[PDB]
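**Q** What follows is a single structure, and I will ask about it in a moment.
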Amino acid sequence: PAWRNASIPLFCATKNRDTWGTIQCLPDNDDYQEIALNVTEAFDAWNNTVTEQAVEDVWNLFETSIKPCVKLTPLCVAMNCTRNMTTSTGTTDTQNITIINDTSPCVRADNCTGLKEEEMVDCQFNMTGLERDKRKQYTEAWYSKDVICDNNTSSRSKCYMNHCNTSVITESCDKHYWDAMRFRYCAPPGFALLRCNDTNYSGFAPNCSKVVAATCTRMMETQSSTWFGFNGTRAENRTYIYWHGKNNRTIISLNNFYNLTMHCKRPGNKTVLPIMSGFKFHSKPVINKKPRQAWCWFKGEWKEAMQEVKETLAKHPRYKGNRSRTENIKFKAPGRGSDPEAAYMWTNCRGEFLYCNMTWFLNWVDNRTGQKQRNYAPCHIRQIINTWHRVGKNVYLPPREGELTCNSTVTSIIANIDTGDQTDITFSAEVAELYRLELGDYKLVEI
Amino acid sequence: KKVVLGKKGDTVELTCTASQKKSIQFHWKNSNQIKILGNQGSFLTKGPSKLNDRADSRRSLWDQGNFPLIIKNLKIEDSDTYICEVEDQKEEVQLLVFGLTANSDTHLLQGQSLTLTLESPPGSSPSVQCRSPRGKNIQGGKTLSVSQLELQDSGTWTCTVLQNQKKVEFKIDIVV
């Protein structure tokens, strides 16, 4: 038959039965039927209405599931800020390798050497809150990497936040988080969904020789992550890279053979037994001294997956670099003064967002001699969390007390590929590239 | 295009024009195609340039449709053209920084000669038109020397430079 393009959003069929899943989505009955077609069609992983609908639904789920306490819109507001310097002196750098697992004594007491305590900033500002005509004062904490001050010599001076998202909208916030949710995009009757099923799909395809028709989409994951991708569904038994046709924005998937799993854990209050002390049988509890830091533990064959990523990049048809040399290609983080997502990690662990140092993981993966090679990343929880889809900003509650564990499987890597004298692959903060990897071969057509 | 003048140390504003009201991704590029400031969604990615700690912006008008470029501590070598990249369009902005200073701080006796040192960027043709409280509007080239300087010729002289129909004021400290 003959089909034309459409931009009407579909209806979603989910398996979880939360509030947002019941309100905005239908139940899913696993009625996934695929019909193979011997037709040639054009598929775009970026210029598709299904991708934008999926990203909009994921952003709606993020806004509705975990509600911010403060919602912020772009407006520069003059304010007076003081600088509380949290100064901790570091010791001599030890270059010995320490493959630290979950059975180490430093992680359980939560007194193990991690990231620095960043200098928190207190600011006072008078704006209209819920009432549009009455100015109200608020005092909330901000970090040192998201502030810009006119006079750096004085402790108190007129300063601005980064991006000027400084308009506080209050909201009664409760610590809610969404679990491992899955859904699919079922087409309405009178409409069909086409899936590009070729093995050589690289995001762009003007000619798709393997088009498979279906009434619903495949399995999905809504775990937000920068620099990585967790619990993905399109993790095949191969490594494949996607390249946008106009810029350097890319998305790189991984392989299931190496079993790249993800474990992020933050200890809270450790107590040997509920407090029952006395003359005898009294014991101390392990109190927390740095509750604002966390830990994420990388497991699996990371270096062989990296080598397969290098081989897939060198075997890409549009790659302009040296095919015969693979040691020139290296993974580099963006420099200092960049985004917090472009400086550390950003992943969700039951409502908690963790910002982890890539530098030790970069030294371990890329086997850089003379530097600290650690198979993990020391994390630090940010109370100030950036947004990725729309221009906004949110402030959350202080974290809970206890252990909030998470288990995931690393399936994809968000990165930007640049080709030159030295092939520098930097990492991007585009969370939408995960879903553009997941359903970029899907495209709605109108019967 | 429009050209502005810097006062050798203060801040200058290089506004952009946009009517989309979407807060789209914008780029700041110089004449050598070197990244300085940019947008990544709702972010700023500071490119590998020499204005990492000097380039800033008033970001209240992101939703209004104007993207300024605020550069502090302006120098002679920082004068370069910049282009704004919104909606696949290039809006060239020209920036020129100059200054004027002397070599004698306070030892200016009566009847002594006056020395000036005009600091100008290369590729420019300034025209010094100083104004005096006594009505002495001396006009000449770039380097100006006055053979007369007395107690009655003190004060802050208003020396300006006419270049492409643009002129700004300065202050000269004379102590006798």
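Going by Swiss-Prot, the residues shown for chain B are 26-201, listed in order.
Every residue gets a Cβ built from N, Cα and C, even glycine.
Sharing the record's features from Swiss-Prot:
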{"type": "DOMAIN", "residues": "B:26-125", "note": "domain 'Ig-like V-type'"}
{"type": "MUTAGEN", "residues": "B:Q65 to Y", "note": "Increases the affinity for MHCII; when associated with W-70; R-85 and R-88"}
{"type": "MUTAGEN", "residues": "B:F68 to I", "note": "Abrogates the interaction with MHCII and T cell activation"}
{"type": "MUTAGEN", "residues": "B:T70 to W", "note": "Increases the affinity for MHCII; when associated with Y-65; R-85 and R-88"}
{"type": "MUTAGEN", "residues": "B:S85 to R", "note": "Increases the affinity for MHCII; when associated with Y-65; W-70 and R-88"}
{"type": "MUTAGEN", "residues": "B:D88 to R", "note": "Increases the affinity for MHCII; when associated with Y-65; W-70 and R-85"}
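What does the local environment look like for each feature on the list?
**A** In the three-state DSSP assignment, the secondary structure recorded for B:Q65 (mutagenesis position) is coil. For B:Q65 (mutagenesis position), the same-chain residues lying six or more positions away in sequence with a CB closer than 8 A to its CB are B:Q50.
B:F68 (mutagenesis position) counts 20 other C-beta atoms within 10 Å of its own C-beta, drawing on all protein chains shown.
In the three-state DSSP reading, B:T70 (mutagenesis position) counts as coil. Cβ neighbours within 10 Å of B:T70 (mutagenesis position), excluding its own Cβ and spanning all shown chains: 20.
Neighbour density for B:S85 (mutagenesis position): within 10 A of its CB lie 17 other CB atoms from the protein chains shown. Annotation note: B:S85 (mutagenesis position) sits in a helical segment as assigned by DSSP.
Taking all protein chains in view, 15 other C-beta atoms sit within 10 angstroms of the C-beta of B:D88 (mutagenesis position).
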**Q** How many helix, strand and coil residues does the domain 'Ig-like V-type' (B:26-125) contain under DSSP?
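**A** Secondary-structure composition of the domain 'Ig-like V-type' (B:26-125): 4 helix, 34 strand, 62 coil.
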